[PDB]
Structures are given as C-alpha cells and as structure tokens.
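Here you go, one structure.
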Amino acid sequence: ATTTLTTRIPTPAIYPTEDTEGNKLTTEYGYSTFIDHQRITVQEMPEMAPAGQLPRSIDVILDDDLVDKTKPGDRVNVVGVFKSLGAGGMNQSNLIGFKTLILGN
Amino acid sequence: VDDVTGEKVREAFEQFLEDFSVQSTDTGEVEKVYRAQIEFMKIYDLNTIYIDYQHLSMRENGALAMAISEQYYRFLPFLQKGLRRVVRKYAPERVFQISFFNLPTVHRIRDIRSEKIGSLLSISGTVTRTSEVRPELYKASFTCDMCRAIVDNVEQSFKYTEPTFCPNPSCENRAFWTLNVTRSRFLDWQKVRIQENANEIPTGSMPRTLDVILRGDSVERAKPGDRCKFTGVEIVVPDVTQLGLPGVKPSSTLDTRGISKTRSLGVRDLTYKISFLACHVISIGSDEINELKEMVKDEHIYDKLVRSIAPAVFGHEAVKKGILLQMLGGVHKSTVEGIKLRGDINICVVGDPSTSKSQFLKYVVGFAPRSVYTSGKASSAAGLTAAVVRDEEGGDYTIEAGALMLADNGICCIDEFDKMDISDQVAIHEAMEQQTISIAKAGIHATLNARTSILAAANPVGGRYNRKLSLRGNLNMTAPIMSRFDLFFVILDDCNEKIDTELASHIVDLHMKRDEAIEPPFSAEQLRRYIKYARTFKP
Amino acid sequence: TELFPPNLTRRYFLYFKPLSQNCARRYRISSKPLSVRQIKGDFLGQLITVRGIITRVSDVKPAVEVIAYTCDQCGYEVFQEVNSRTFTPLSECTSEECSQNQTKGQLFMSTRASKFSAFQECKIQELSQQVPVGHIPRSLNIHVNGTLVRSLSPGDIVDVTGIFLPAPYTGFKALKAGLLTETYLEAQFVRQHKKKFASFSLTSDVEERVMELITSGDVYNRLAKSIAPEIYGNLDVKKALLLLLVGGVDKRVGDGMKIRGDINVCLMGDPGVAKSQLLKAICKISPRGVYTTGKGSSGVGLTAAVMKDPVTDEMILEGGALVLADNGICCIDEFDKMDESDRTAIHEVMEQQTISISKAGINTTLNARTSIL
Amino acid sequence: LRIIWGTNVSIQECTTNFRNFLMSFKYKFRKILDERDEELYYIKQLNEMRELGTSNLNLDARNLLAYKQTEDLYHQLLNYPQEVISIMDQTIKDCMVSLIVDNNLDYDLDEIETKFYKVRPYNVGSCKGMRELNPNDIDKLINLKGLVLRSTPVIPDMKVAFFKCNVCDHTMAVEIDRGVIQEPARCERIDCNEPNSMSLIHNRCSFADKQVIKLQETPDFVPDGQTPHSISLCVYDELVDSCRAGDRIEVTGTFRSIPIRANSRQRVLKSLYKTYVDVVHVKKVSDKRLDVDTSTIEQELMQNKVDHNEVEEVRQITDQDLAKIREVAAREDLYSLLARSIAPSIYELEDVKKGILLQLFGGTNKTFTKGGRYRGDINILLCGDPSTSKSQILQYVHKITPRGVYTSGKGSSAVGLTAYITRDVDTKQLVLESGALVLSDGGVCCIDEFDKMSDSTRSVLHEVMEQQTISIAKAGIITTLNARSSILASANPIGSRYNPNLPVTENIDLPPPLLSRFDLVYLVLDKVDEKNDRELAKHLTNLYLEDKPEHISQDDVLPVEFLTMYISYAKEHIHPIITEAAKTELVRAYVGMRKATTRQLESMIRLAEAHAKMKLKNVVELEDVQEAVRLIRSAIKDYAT
Amino acid sequence: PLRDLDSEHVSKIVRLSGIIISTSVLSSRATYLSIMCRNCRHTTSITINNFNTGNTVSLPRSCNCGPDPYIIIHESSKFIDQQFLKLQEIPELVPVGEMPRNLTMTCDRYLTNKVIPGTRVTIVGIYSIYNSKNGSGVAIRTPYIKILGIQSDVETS
Ligand SMILES: Nc1ncnc2c1ncn2[C@@H]1O[C@H](COP(=O)(O)OP(=O)(O)O)[C@@H](O)[C@H]1O
Ligand SMILES: Nc1ncnc2c1ncn2[C@@H]1O[C@H](COP(=O)(O)OP(=O)(O)O)[C@@H](O)[C@H]1O
Ligand SMILES: Nc1ncnc2c1ncn2[C@@H]1O[C@H](COP(=O)(O)OP(=O)(O)O)[C@@H](O)[C@H]1O
Ligand SMILES: [Zn+2]
Ligand SMILES: [Zn+2]
Ligand SMILES: [Zn+2]
Ligand SMILES: [Zn+2]
C-alpha cells in the first residue's frame, strides 16, 4: 500500500520456503534488499492553535531518506499525499472509517 | 468392583437405619433415634436429616465407617437411596441432604493432603467471606433443536450439557441438545471463604485460605468473621492459573488405535485446585437459670463484676467499670422523629506506657465473642471498613467483611489509636457522625449498617502524661474524634512503695504455673451468659 | 538408511572474529566500530562491529534448537528443528515405519536428547559522545548463543562483533505497512576496553609490559604523577588514589567474621581546586568505575529496584550505582547535597560490604563490595 | 554386556557393585579422604531402620568418592540420577531381604515384599547456584544453599486416572505414563462398543501431593555484578511441609527444564525454557547454627510422625556428647567460657557478650491453657561510641541464629517488616508474602541504625517488643499473626561520639518509654586509655600475623560446633522454675531502682531464668538473680551518674 | 430534556439541549467510491447520499471470482468528514443522587467543527438506535442522535 500512489492490485505473495521443484531453500540475507520504514505523528502548532481546545494529529509515513531528519518536539513542515487507504467496514465485517495518513514526499 | 459392593453397603447402611429404632427409654438402654426423627421430618418436607457419626462407628466393629468415610463419594449415591427406600415404606417433589457430624478428629487445613480426595474430612477455621445464594442446575430438562423430544434425567456436577441418547435414535446429528430453563429442579448454592486459625499457623507462613462451598439447607448457616467447624467432602475443582508452574502437567488425549481412515487430535489439560464441599456447619467457639436468678438476687454482684471484669489487672477499678459498662447498651431508637441515636458507649484508655492498658484489649478480645483487635498502625480504612471484590468469578460483586463492619453489636480494640492516619480516623468519625457506613467504587454504591463501640488505647505526644495540660493538647487527636467518647480514662504512675511491693509481688507471683493469684470471685462460665440476660432486659 | 544428522552430532559451537584495522592497512573496511545510529538499516546480513554501554542483560537460560521425540512403537527417534521463538509439538508420529502403517502411534519428548543452546541477550545503548547534537542514545537488541554467553556484564563498554539480522515482528497489526522486521545482532566475539581483573594470567606479551614499567624505578611516584597528570601537583591526593585502586587485603577470620579490605576516601575542599576531574579520571582508569551525583533518582539509584524482566516472565532486582559497581570504585559528588535516605545507604556500605532492604517485594541482603570516593 | 541408551550404566554391574559397597564400608574416608573404632557402617543403620518403619535411606554420597570400588558410580548417580536411583530402589530391597534370609526372623516378610525403599543423596559438591547451571547441567544432581521466601498451597497431581462409562456398567482406570492420560475412545469394546461415550471422573482418581517453594539463593561466592535470584522449585510427597518461610537450608535435587504455554488458548510453547529444581533431599539443619525452638514447632514434630517421614528437624546427639556437656557444665567458669568463645575475635566487652548469650538461651516460655502467654527473651540495645563491636556482633548473631533478617535504617519500613500483598508474576495472582518480622518468628531479628528508622516505622516494634505479636486489618487479610522474635538493636547518640555532660536519657535521642521497654540497654563508651587499647591492637594485628587466623585457638575457647550443641540442648530441655524463695532478693532490687518500671522486673525474671538455662538448672537459686541485676546496673554504668 | 426521552417517538425528530463535552476526530466516510473486481477486471460505482453498523451499505458480496472480490479504487473516490459529539444534561439541573446521563451524537459535512466543547446548544435530531459491542442486557440497543441541524446561545463565554 505504500509503494505506489495508485491502488495497485494487491499481491499477497508467500515467502518461499520451498522451490517450484520441491527442494529445500536457504536465505541469502544481505543479497536481499531492505529499506527503512518510519511513521511520525504531527499535531497542530500550539501558538497558532485556538487555545483551550484539544490537540489533533495525523500520521506521516517516511520512506528511506527523510527518516533521519525529524525528532520529537521540533517544528516541522511536511508535504505529501493524504491517502485514505484500506477498506474498513465495507469489506470484512463490522463504526470507524478509513485509515487516513500522509505519504511524506 | 463397587457396582457389587455398593448394594451390600446399602443393605448394610439401611440396616443400621432399621435395626436401630429409638430407645433411651427411662434413660436406660439406648438405640438410635432416626425413625423418630424421620417421623418428625414427615411434617416439613425439609429433607435435611442429621446423623451422628459416633453412633455409626460401633456397628460392624467400625469396618463399615472406616470404609465409608474413606470411599465416601463412591458410596454416597447408595446411602441416599439407602434412606429413600426406608422412607418410602415407613412414609408414603423430592430432594435430600444428608450429614455426618461429630467426627472423632479435627484436621487443620494445613494438613490437607490429596491422599484424602473424595473422602470425608473434618475442618475448622475462620470464615472470611460469604456470597450471594444462587441456584445450582441439578436436574434440568434438555430439548433437542431438531425435534420436540426432551430428556430430564441429568448429568449435572460438570459435563452438564450432553446426554448421549435421544428418545428417537435418528437425528441428523444425535449428540447435541439445548437446555430448558422452565422444567428443571434447582437447589440453593453458596460459596464461602475460610481462613486458617491464627492460633495454629506455622512459623512465618501466612494464614492459608481455601474455598468451601455449600448446598441445600446448610446454606445460610455460615456467618462471617467467626470460628466454624465443618464436615463433608474433600472435593477437587479445575484450575487454569496453574499454567506456568514447574513440573509436567498431565494432559489427556483420546487414543488413536483401532479406528482408521475417518486441537483436532483431541487433547485436554486437567489441572485442579482443592476446594472443599461441606455438608454440616456449626458456629463453634437446664440448671443455668438456677444460677442467673441466684446471682441477681444477691446484692454485691456488681462489685464482684467490677473486680472480675479483668481479673489479672491490679487496681484500676475505673477502667474495669468502664469496660463492664461498655459491654452493655443503651436504647438507640429513642426518638419520635424516626432517626436513631448513638445508644452505644465509646471509651478511650490513656496513660504513660507500661500501664497494663493494653492487657484489657487482649482480655476483651479473649472474652467478648463479637470483638476483634487491631494494632491501629498496621491498618487501612479499606481494612476497617469493608472492601469490595469487583464482580469477579462470573458472579456479581461481593462485600468483604471489614474489621469495623464486623464488631457490630460490640467492641473494637483499636490499640495504639494515635498512630492511625487522618484518612482512617475520619473514616471512623464519618462512621460515628452516623451509625451507618457508605462505600463507593466502580459505581456500585452500598450503605452498610453499623453499630459499634470502640475501645481505643492512646498514648501522649511524648508518652509521659503532662499533668499541666488539657487532654486536647496532650492527646493530639482533633476535637471531632475527641468528641463522641463517653469517657476518657487517664493514668499517671510514680513510686508508691506500699503499692510497688504488692505490684511486684503480683507480677512475680503470676509466674508460678497457672496459679490462683488472679482467681476471681466467679468465672466466665456464668459471666457471658449473664451478660446476655442483661442485654435482652431493655430497662 | 536414515541416520542422525551431523548437526545433531555436532560436538562444538563455532564462532568468528574479524580482522583488526592493522591487518586491513597491512597489505592494504571490514570492521569499523559503528554507532547504533550509524547502522542505517541496510547492513542486514553483514558482519559488523558495534560499541556502546551494555546497560541491561537477561540471565542465561536454555533455549531449544532441536527437539528430540521418542516413539515406542517405532523405536525411531523424531527430531524437530526449532527456528522461531515458538513451536508446536509434532505429536502425530511422522516416523518412516508408521507412515506406511495403519496405526500412527504416539511419541514423547526427551528433555536431554533435545539439543539446547545457552541463550542470553542484552541492550547496547549508544556511546554518549557519539550521539549527535540534541539527539538521544537509542538502543539495540543483541542475542547470544553458546560458550560466549557470560562475556557480557552490565555497566561495561565493549566492542561486539557479530552478524546483524532480521526478526519477524512489526508492532500490533494495525500499526503496520507490511513485511516489516525487527532486528537483532547475533554475537560472535567480544573485547572490552576496561578489562576484568579476574583474568590476568601471564604470557609472552604482558610480563614485559609490567617489567619495563618497573625497571625505571620509583614506580609508586611514577604512577601517582601518571594518574590525572592534566591537573596540577597535589601528589599526596593522587598518590592515595593509587592505593584506593589496589585496596589492600580482604580478611576472612576463618570463624564467621569479615573485615573490609578496601579504602573509603573523601576529597573535602573549596571551589577551584578541581574535584570532578579527579573523580572522572578515576572512573576511566577503574574498570567497573561509576560516577554519581547528589540529587534526583539517588534513592533507587543507590538501591535495588525491582523489575518485571522484559524477555522472560520473572521479576529481577536492578542494581543502582553501588550495585552496578562492585569490586570497583563508586564516585560521589556534591556529596553533602545528598539526603538522609542516601547517607543511611552509604554509611552502611563503608562500614561493611553489604546493603539490606525490607520494603515491599524486596527483603534481600545484597553484596556491595565497593570503594566510595 | 548390557547398556542403557544414551547412557554408561549397566544394571547388574552397578547392582553388584552397590551391594559390594553396601556389605563392606567402614569410614574409609577418615583413612583415605584427607588428613583426618567403628564397623559395618551402614548395616547398623539398615538394621536400625527396619523396626522403625522409617523407609528413607539418607545417603552421604561422599562415602562412595573415597571408597576404592565405587568411584565408578559417584559420577553416574550425579549425572544419571533418575535412572541410577531407580536401580537403588530395587537393590536396597534385595539387600534388605538378604538380611532376612540370613536371619531367623519374625514376619517382616509379609510387608517388605510389597513396600518400597528409596534413597535421598545430599552430600554433594558446591555450585554457584542458578548461575553456573549452563544447559550441560540439565538433569543432573545439584545442591543449593539459601532460604525460603514463600511456599504455595498443596497441588493435586494425577497418578491413577479413572474413567466412568455412560452405559453398560463398566468403568476403567489407567495409570499415567510420563505426563499423559491416553484416554480410550473405544468403550472397552469386548463389553460392547459405543464410539466416543465415556466420562472421566475427578473424585475417583488417585493423586499425589505436590508443593512449590520459592528459594532465595545465596552462594558461597557470587560474581561481581550479581543480584539475588528467586528460584522456584517443586517438592513431592513426604517433603510437603518439611520446610517453610525463613528456614536456612541446604537442599538437593535434579536441575530441570520445562516449557511454558504462551496462553490459555492454544498449544504454542515458548522456546526459551523455564528451569527449576525437583527436590530429592533437604538438609533442615547444620552444625554451625543452633536449633529451631522445639516449643514453637511442636505442631510439626508430631506431623513428621503422622506424615511418616524422618527428614530430621532437630540435631541428634550421642551419649558421648551429652556426657561431655555435663562434665563441662560442672566447671566454675562456664559463665565466662561461653562469654569468651561466643566471639573469639572481639576484645573484652564481656558484659555485652554475656547478656547476648542469655538472649540466645531465651529463658522460659509459658502459657495459660487458653487465656494467656509469656515468653523468654530479652530485647537489647547498644549505644555509645562508634568504632566498636556493634556491627560485627549483629553479624555473629545472624550467622549463628537459624532465623532472622538483618534490617537496616530507612531501608526498612512497615509494609516490608510485617506482611505485604503482591502479584506473583509467574502465575499472575495476588498472594501474601511474609515480611521480615514474620519470617523471624523465632531466633533473632537484628536491627541497625535503630534511631535513623523513621517516626512512622518504629511504631510496629512499639507493640512487638513485649507483646510478640502483630495484628493486621488491610485489604484481603484480617488476622493477628505470631512474631516470636527476640529483637536486638544498634544505636548511636544524638550528635556524635558521646557527651557525658548531658544525661543519657536525652543523649540517646530515643523516647523514654521505648527505651524503658528494652529489657537491657548497653552503654559501650570508649573512655580511652593505654594498657587497654594497646592490648586490643596486639589482638587485632595477630589476625594479620598469619593470613588466616588458625592460631586463634590460643586463649582457650570452646569449639563453636560444641557451643551450639550445648545451647541447642539447654534451650530444648530445661524449663527453669523461678522458686518462691527468690522473690525476697528480687523485689528489693526492683524497689531500689524505684527510689524505671516493671519492664525491669519482667526482664530480670526472663534474664535470671536464662542464667539457669545456663548451668542446666531446673530451678532458680537465690544466687543467680544477683549476677543478673548487677549486669543490668553495670550495662548502663549506673554507679557513675 | 434528556430526562424525558422515551422509547416513545424513536426516529421522530427531537429537540433537546445540553453541554457538549467532547468532539472526537473528523473521521472519513465515503460518498462516492469506484470499485474493480480483482479477477474480472470489471468496474462499477457506488454512491451513498444521506445515511452517513447493521445499516448503510457494504461492498457487494460477489460480482467465478468468489467472495469479497472487490478493490476500492481510492484515487477515483470521494469522501466526507463526520464527527462524534457527546451531550450531557446540564449539571445545574440533575438529580442530587447520581451523575448526569449523556447521549452519543453524530454530525456530517458542513455541520462539523461548528461547535466547541463547553458551549450551550439546542440540537434538532433523529433519536435513533444502534447496537454496541458491549463489555448491558439480554437483548437491547443503544440510543444515538443523528444531528440534522444545530444552533446555540450566540457565543458561549
Ligand atoms: N497491674 C498490672 N497487671 C498485670 N501486668 C502488668 C501490670 N502493670 C504492668 N504490667 C506489665 O505490663 C506488660 C503489658 O504491657 P503494657 O504495659 O500494656 O504496654 P503499654 O504500656 O505499651 O500498653 C505485661 O508484661 C505486664 O507484666
Ligand atoms: N590545579 C588545577 N590544574 C589544572 N586544572 C584545573 C586546576 N584547578 C581547576 N582546574 C580546572 O577547573 C575545573 C575544575 O572544576 P571543579 O573545581 O572540579 O568543580 P567543583 O567546584 O565541583 O570541584 C576543571 O575543568 C579544570 O580544568
Ligand atoms: N574492641 C574491639 N575488639 C575487636 N574488634 C574491634 C574492637 N573495636 C573495633 N573493632 C573492629 O572495628 C570494626 C567495627 O566497626 P563498627 O565499630 O561495628 O562500626 P560502628 O562504629 O557503626 O559500630 C570491626 O572490624 C571490629 O573488628
Ligand atoms: Zn432428536
Ligand atoms: Zn514412530
Ligand atoms: Zn458403555
Ligand atoms: Zn467479478
């Protein structure tokens, strides 16, 4: 869900513990490739806030790059796409609506 | 084997219930009463018959009793029918309860051993809680969801859901049923919590507790906060929380041999607790009126009581009067408005340390049956006032017998009173500004009854009594809680050689084995029962 | 035939150690001692060196790698390899004699034929001087197997060399974006920059390092001046700090009595004649040295906490400074700005080697064995 | 040649080798073991057991290590105990029967044919507790030295299961095999079959007793870094209620491992195994520390008979020891011999040592058959200068006394002196743990920095100091519980050092009443001089003349191992009656103080009767009060000020 | 007043007043969603106008391609904000013996963020019934109000 902006058809592929022919396998950890995932939650800046009210906050997901350049308590501007992903309620069974977040670009 | 032997014991036990019939005639030879008790029980349908076990042991040279008491739960189905068919022929909507009592020994529950499971056993201790009396399913109708066929013959203790046959064999699945709530028997059921006797705990062990359960007309015969004695069945009950304990846990499985080509493997963990099931209860621990009348007709008994309300204490007639008077009430409902009054009497005992003021509290708690004792430092409001157990074990909530809800209609010995905090003394004074007590947690609000006297022992700010100060300053307890005391007793000590040699003699003379140095005019053998005659006098 | 596998007959545990920079520059990479921040994730798979404080360890306990099962009706053993944190019992007999058979008779585990390994784990927190500006010393999880297991003890600085690997965990289902992994380091070899005194045997390189120190003579004054030479003079103080380290002799009476073989010292004075620099200098030169301060946490900080141990379902006592240090120096500063609850812990520890507690779930008598400076 | 799988054990070869030892051992360890009369050393102990019914064979394992022909076995039972002890169960029965058939005998046969015999091997080597027990040590003999903090209720565990059949009037039973109950689906077909209908009936089954115990473990050495471990261990039938909270113990058994279920829902098991000890023997006593009060523990001395176990509770002594004890008691200077040998490294202070000795004896304990109780104790305080025995005395008491928690300062408060309620994380339930004084229901509770304990905490001892009981009313518990402890305290004055220009009652900074409710108060001021401190300095430095003080036998003093055998006799076996003639010298000594309160009188009788436990006198005599009162007056230097 | 609410007139319009305690989060609900079958490669669209548990709509059970075949094409779908409010009877006038009671209250589109917690209001609403995953009685439902408009004292404090 977080690698393309368009809702690509899901592909729940299965981690291969056996070959197509049926043989055993072992894992070449570090010929495999990895990427950092992080989410950071941003709440409204308290001096612009209409004071007295509660804080309100939303979840930002960062790919490999920007992971190193946020820390809690700093004033931060983000830009991204406010995706509304999953299918809560209308699929599966039951209310609370869709999971809303920003893809931080 | 005992599909054979059980009938032989039924024929044996029913014979004990037949070859004996009431004698004692002219106080001569004796022969057991039970038919006369059944002919009494005829009137009431209570079906709650009591059997003395000592009368059972002499027949068959004990070889019946030593068998039955060991094998009990396997013979109990045969003894109960061993009653029915006697009743069916000396006598013409039926359930029974049967008890054996007056067993030869008491086993302290620390010496409960699994070698006794299912056997009869004798137990005693302190009841710490009771619980809401509830229906137990017993015999109930079960109806098939597939057809109107029903069954009433029951499997009931556990496994209570699945009779194996449907009165028409064909079903698209035969094994499973639904219950009915309408056509069922039920019996009243209760759980009570019992605690080890503080006179017999091990060194450094805590007062062990165990769960004991009641059925039938024995229900509502336990009372919190007091010594009780029991007899009944060493039951065992499944317990889950023993997971994570050391040692292997036995797991059952259904075999796999001789069935072929047809937790899906079929497995279970059978880990158990040892509760107890009790059939008999008593609240352990003529010529009387000829003594009660005999004392009140005499002129001095008041002065005898003053010098016998605490025999070992030397002098201190003042406090002796106070405590004797504290064991006696005043008319609380003495109003026209329909609000009651603080009819009971409160006392505080004060003085420099090494006064025997603390001994009185031990004597009282040794003597006054509705009394209890607290160190008053080691305490909390939630232990004086009743706590609550929060809706646990699938039942509803239950109230926990706090030490000051207990000692209704009597004395609480609050030793070292001043070392209590502001919190619990105010909890007391809110329970003295009203006789009632109120509790809130979890939205469950309860107002308890209370009506109590407090006996408080207190100590000056510096222990030494300042002769030159008011009691408010010396004693350092705030005026509202210093109010609502009918009297304060104050003691001050110094060398008075004419007494000190008599006191020193009294202490050392006490250290000769159980000697008469503290012999009263008369003893508790009449004093407590006389006090009950005094209570119900209402002058 | 079907046979016991050679991994189940494996007499021994095998480990690796890297090559030091000397061998990298000689003949002209392989082991930079990385920061826990510097690890940048995508090193998964690699053999890496990391250094930092071992803040917390579990106790060693067995963790199974293979389960051995016994089948009577076959007589064949069944061996199940255990790889994840959990397993399910292979109760249905897989044997080659029951497979082509009607009855599939049962089996029972053998708790000594089951190949274990000694399992231990620790946190390393970042080494503070390597933290960036404004940032926090974050932590990494290390797993240990076999003979290495006791080489890590809390409150010490180490190089860990080992292989850095994923573990299957992600959060709690909703707080997820697919195929996340936890990560851990499987420890292979250890070296530690302040060494354990208990290992001290003499071999071809250490005796000459002692002998060349002796032969110049005046060793006692040479070492006093060599303690904290970055502060002026006052040798009598620094000369006594060398005795604090060597400490004298522990005496046991052979008759149920013990008297402290250790030195306890105060550095009373006015401002400007440096104190914390001497305290800090002796914290570096002392293995197991520790540094403390007057106020804040020091009640628990000088005491055993009690903790529900994260990795396994038991409580543990967690040692404050006087217990995180032992057989070594505890340094106290701003001293009189402590309080009675701190002193009445300290006052017992100078007098004797032990502490005693009797509040809540704690009733122990606890070994201190610390020098207070 | 026959051999067990995975194993080096031959049944018959070990069988004959054990018999060869069992019919020929005679203290060869004294000859062989190191540089250290009798005969048939075990045959006397076997022909001892058969008339007593005590089925247990307690075995000193090191008999085998020294002996010529069973070094081949010591390293087997140590490493294969579950199997090697299963051999011993059989060999000893056959080795009992060899003592039948060689004897013209009565009918011992008709039961020992059927009954069962067992071994409890305990005398094994030392180990660093839990910590050195790497997985190579799984399923081996082990021992632990330590103490108990709590014990669970007795647990029912299945040994024969029972099956009730919903039809057709036949039940079934099955014996448990290695943790499973293989329940038959088939209805015992030959009667008839129904596929699945059979029940399992709880109350028909046969159960073991099981119990679980929590051990605070205390090694002879611990590595720098360590902290106390609460091991959890299990004990089976014939050991249940053997040992309990506050006991100091050597225990032996098999180190084990077991999985844990992750949850009550499904059979997924944690791979990081749990570990415990299966107890096989517990050594309830030692030679170095005295014996638990026989009056207190009277409830369990008969329970050991009623439960049929001889796991010992009290030190055995032979006539050759009691004969020596009585020949020692006759000497004129026993009153100072003990007071020296109680602390051979502590100089002078013999007023202090002697009253402490009279604490350890207790004195007399008495009751009125329902209504009252009194006990022999003295509660002690030490005051005056630093740099003195005070802290070391509290250790020697602690290391002799079988029970007691060395509480200290502000680090010890009410919730942990009396009992507290806590979550047992290993099962996640509320459970009650005995506090420090409750664990000390006996012996000594040794308290230090007594005045730096808070105003709130001191209020518990203010009841306990003579009433010897604590009474509770907090959530979950309402009880009064026993706290039979004697109490001993170290204190220091107001300010520092000492200051004779202020009255002691002020100088101590302890309130007048609590100070009075101590039975003896010691003033231990230094008052320096030559020809004392020089003699002290020589004494101390002789401890550094020889780097372990083996020459401390100089200045002759009792072996501690005899002194504890004396006290644990006198304590156990004499109930000294305060004679009616002793009053006349006693009351004047009290009144002379009055020209102070009954606690002195109530102390003098409890102190003077201890001075009759010493010298083993059934009755108090007019002399023994005289030394007791002088001790009270001189302990506070009453002549000076 | 809430004290006079009854099972009488369930799903009529109701006028009532109180204090708003809290205002939760602007949860996101659909109003247009476009949907493709992951096996049939076949597209539809669904709209919902007004209903915004046991009600409204769900993705169609099937369009073989079996159950739950449908992917929501988020990047060609339109959504709306709704909010959860709680109103309680004004503490100035409630039983002396117990706490006030309150009602779950919900609102949609432009009606969101009009109100601040602690303002005094009159609500016009549909008193309506829903099922709560309790843990309440043997068979029961929970009341709620769908706000269909709102007004206030002109500005509180
Ligand atoms: N008149 C008396 N009768 C009996 N015992 C007394 C008397 N006066 C003092 N005592 C002694 O006082 C002790 C009881 O303790 P107590 O003086 O009540 O403590 P506190 O003064 O703290 O309440 C007993 O051991 C008893 O020997
Ligand atoms: N005699 C000295 N030689 C070298 N540096 C000194 C000396 N005295 C002080 N300093 C400097 O002053 C600082 C010492 O501060 P310090 O006096 O220890 O604080 P405190 O007042 O807590 O003791 C150090 O940074 C050190 O560099
Ligand atoms: N008279 C003495 N005899 C033997 N040892 C002594 C004597 N005086 C002091 N010591 C030694 O001094 C140490 C005692 O410390 P201690 O004085 O107990 O601390 P505190 O001052 O708190 O009591 C012990 O090691 C003890 O051996
Ligand atoms: Zn049917
Ligand atoms: Zn098999
Ligand atoms: Zn059948
Ligand atoms: Zn489709």
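Following Swiss-Prot, chain D shows residues 177-212, 221-779, 793-838, kept in their order.
A Cβ is built for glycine as well, from the same backbone N, Cα and C atoms used for every other residue.
This is the feature table in Swiss-Prot:
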BINDING   D:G568, D:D569, D:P570, D:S571, D:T572, D:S573, D:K574, D:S575  ATP binding site
DOMAIN    D:518-725  domain 'MCM'
MUTAGEN   D:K574 to A  Loss of MCM2-7 complex helicase activity
Have a look at the binding-site residues (D:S571, D:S575) and report the one with the fewest Cβ neighbours inside 10 Å.
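Per-residue Cβ counts within 10 Å for the binding-site residues D:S571, D:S575 bottom out at D:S571.
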Which recorded positions from the set D:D569, D:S571, D:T572, D:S573, D:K574, D:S575 come near ligand 7, judged by a Cβ under 6 Å from any of its atoms?
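Once distances to ligand 7 are taken from each Cβ, none falls under 6 Å.
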Counting across all protein chains present, how many other Cβ atoms fall within 10 Å of the Cβ of D:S573 (ATP binding site)?
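So the Cβ neighbour count for D:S573 (ATP binding site) comes to 20.
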Work out the three-state DSSP category of D:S575 (ATP binding site).
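The three-state answer is helix.
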Filter the candidate list D:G568, D:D569, D:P570, D:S573 of binding-site residues, keeping only entries whose CB is under 6 Å from an atom of ligand 4.
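What lies within reach of ligand 4, judged by Cβ under 6 Å, is none of the binding-site residues.
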Same chain, not part of D:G568, D:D569, D:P570, D:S571, D:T572, D:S573, D:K574, D:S575: whose C-beta falls within 8 angstroms of the C-beta centre of the ATP site? Give them in sequence order.
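Filtered neighbour residues, in order: D:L566, D:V708.
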Rank the recorded positions D:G568, D:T572, D:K574 by how many other Cβ atoms lie within 10 Å of each Cβ and give me the one with the fewest.
D:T572
At a 10 Å cut-off from the C-beta of D:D569 (ATP binding site), count the other C-beta atoms across all protein chains.
17
So if the criterion is CB under 8 Å to a CB of chain C, which of the binding-site residues D:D569, D:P570, D:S571, D:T572, D:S573, D:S575 qualify?
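Answer, by Cβ distance to chain C: D:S575.
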Which recorded positions from the list D:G568, D:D569, D:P570, D:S571, D:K574, D:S575 come close to ligand 3, meaning a Cβ under 6 Å from one of its atoms?
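List returned for ligand 3: D:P570, D:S571, D:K574, D:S575.
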Under 8 Å Cβ to Cβ from D:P570 (ATP binding site), same chain, six or more residues apart: give me those in sequence order, or none if nothing qualifies.
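Those within reach of D:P570 (ATP binding site), by Cβ under 8 Å and sequence separation of 6 or more, are D:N676, D:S680, D:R681.
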Distance between D:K574 (mutagenesis position) and D:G568 (ATP binding site) at the Cα atoms, whole Å?
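It is 10 Å, counting Cα to Cα.
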